[PDB]
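Following: one structure in structure tokens, then a few remarks.
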There are 2 protein chains.
Amino acid sequence: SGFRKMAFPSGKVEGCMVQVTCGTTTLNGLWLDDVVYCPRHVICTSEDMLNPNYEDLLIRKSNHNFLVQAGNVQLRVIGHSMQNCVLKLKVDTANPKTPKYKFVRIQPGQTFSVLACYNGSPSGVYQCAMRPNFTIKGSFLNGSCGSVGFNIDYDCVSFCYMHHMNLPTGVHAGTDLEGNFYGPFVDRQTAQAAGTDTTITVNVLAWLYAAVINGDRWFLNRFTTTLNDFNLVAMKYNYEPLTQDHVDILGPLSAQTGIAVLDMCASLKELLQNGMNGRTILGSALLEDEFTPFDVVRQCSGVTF
Amino acid sequence: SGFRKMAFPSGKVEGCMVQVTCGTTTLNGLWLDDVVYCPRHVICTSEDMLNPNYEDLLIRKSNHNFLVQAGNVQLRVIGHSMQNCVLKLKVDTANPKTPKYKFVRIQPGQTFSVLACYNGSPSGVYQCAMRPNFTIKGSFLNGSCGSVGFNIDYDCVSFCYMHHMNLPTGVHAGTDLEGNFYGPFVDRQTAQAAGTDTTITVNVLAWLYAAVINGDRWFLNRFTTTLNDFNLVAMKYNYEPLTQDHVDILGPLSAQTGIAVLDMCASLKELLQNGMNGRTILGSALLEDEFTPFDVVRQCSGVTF
């Protein structure tokens, strides 16, 4: 009973966090096997950060200039390479706490837990979504860079995010664990246009299902609709279009709730067109698009790790 | 930049969770040193739960009837006692992962992270507040009972909550780690009147400060007010009264934000009386009372553990 924004357990990831210092700059890093992953902007000084040539800056640097503190204990850097926008420091020790893990790139709309860190020390954990414009709405102060986002599949930790930039706009940008930015971003302190953000339609849908499951059901209407009809209204309200794929993903919830996806769409249209009239759905006055269909089923069916 | 609802890192607590089975019933338990803490309602069968005499039921039970699975591994129960509404099973092994810890009772308004569990396995983590009527608004399915809530002070884990009841109303009740229920609750499947819940005034205040810190500041007015004046309006909107103590606690934020508590109150009164007019404060259409003054300073100043 009840339904909340819920992060994964952070333990396994906690034991992979390390501090990485280079000259002045210090930030977080991820220690897996004999390799530590971190942002290359560690090697920038303030001036560089306006337009760094990352080729030239690294050439000047050598193993011994990379200080990698694993909590209390130093680690011996024995090699370094740069893969897109990430840095990869090889070290004599393999992390004994290395979990079962993968690196995945995620699609916009998919959620993950962030473990926010300063000086390689865990600070707090929260759930986020990859916004359609490839930004995230997290909580990141100076030093948060290097913090990772991840999912868990029973015992396996898919890392999907590493934080790099706090955009002038106060949202957030970063890379997959192969250094490729999510979105049109680059690692340099400049003005950077992030696009129109739209609302993640399938998630909201999935969120309404959870509500019905939890007895918030005032929003249920008799009406039905069609994809074409609804999308026409979505576009109007900056919602992503809806696809058969989305519907297919919303299938299990339909089967259990006994509410056909397209009637739910009906409910949504009404909300969009009419607002909520001072009503709340699961203690929120607006609609929540940061819950995947999967996210609901896990929470509602009580999956453990 | 940005500001979110953020739980503590769950690792240290993760390694204290164990499954506890007795007859049919199975639920979570907390293994610390050679002691495992769990709800006594484990020893109830369905029928008992309408009106269990906990004295008589335990008398019938003996050590060997308590199955305590530590993930994979069984533990040898070598003694048992009942302390108010908690059960305390002594075992030959002391948990090697036992963290530095305390047990605290918390006051209403104070927040903590819940680690929701099924079969002694971590499921997910979220932040909660002790509502003025001593309920919580979490996410708890059958088996969630035994899950604990806690805070962290650098390296020390104050446990403040263990979950027992999912109330007919769809909110939640439980004990401190000495078994004394928070609130007027008891461990029996009956209708249980939880009181009027009011809104946690100081928290909302503290929350507005974070907003201003994050550049949401449209709600800032020129007006000022007094305690007496404001409280008069609070009572009207079911807000807890405000005390010099609350103000004293809001002092640091005032000093850094340069906004005197009582002007902030001014802003709040206006919001209460006028609503938000379709505006949002930190991506919420209503006001957030589940953030302590401490909670803001940690997040905003970036404290680690």
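Using Swiss-Prot numbers, chain B covers 3264-3568, in order.
We read in the header that X-ray crystallography, 2.8 Å was used to get this structure.
Positions of Cβ are set from backbone N, Cα and C atoms, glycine also.
Record features, source Swiss-Prot:
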- B:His3304: active site, for 3CL-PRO activity (ACT_SITE)
- B:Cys3408: active site, nucleophile (ACT_SITE)
- B:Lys3353 to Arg: In strain: Beta/B.1.351 (VARIANT)
- B:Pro3395 to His: In strain: Omicron/BA.1, Omicron/BA.2, Omicron/BA.2.12.1, Omicron/BA.2.75, Omicron/BA.4, Omicron/BA.5, Omicron/BQ.1.1, Omicron/XBB.1.5, Omicron/EG.5.1 (VARIANT)
- B:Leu3468 to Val: In strain: Zeta/P.2 (VARIANT)
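Distances between the Cα of B:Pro3395 (variant position) and those of the recorded positions B:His3304, B:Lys3353, B:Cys3408, B:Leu3468 are shortest for B:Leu3468. Within 10 Å of the residue listed as 'active site, nucleophile', judged by CA to CA distance, lie the following recorded positions from the set B:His3304, B:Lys3353, B:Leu3468: B:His3304.
A Cα-Cα distance of 45 Å separates B:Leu3468 (variant position) from B:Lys3353 (variant position). Cα of B:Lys3353 (variant position) to Cα of the residue listed as 'active site, for 3CL-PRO activity': a span of 18 Å. For the residue listed as 'active site, nucleophile', other Cβ atoms within 10 Å of its Cβ number 26. Under the three-state DSSP scheme, B:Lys3353 (variant position) falls in the strand class.
Most Cβ neighbours within 10 Å among the recorded positions B:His3304, B:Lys3353: this distinction goes to B:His3304. According to its DSSP assignment, the residue listed as 'active site, nucleophile' is coil.
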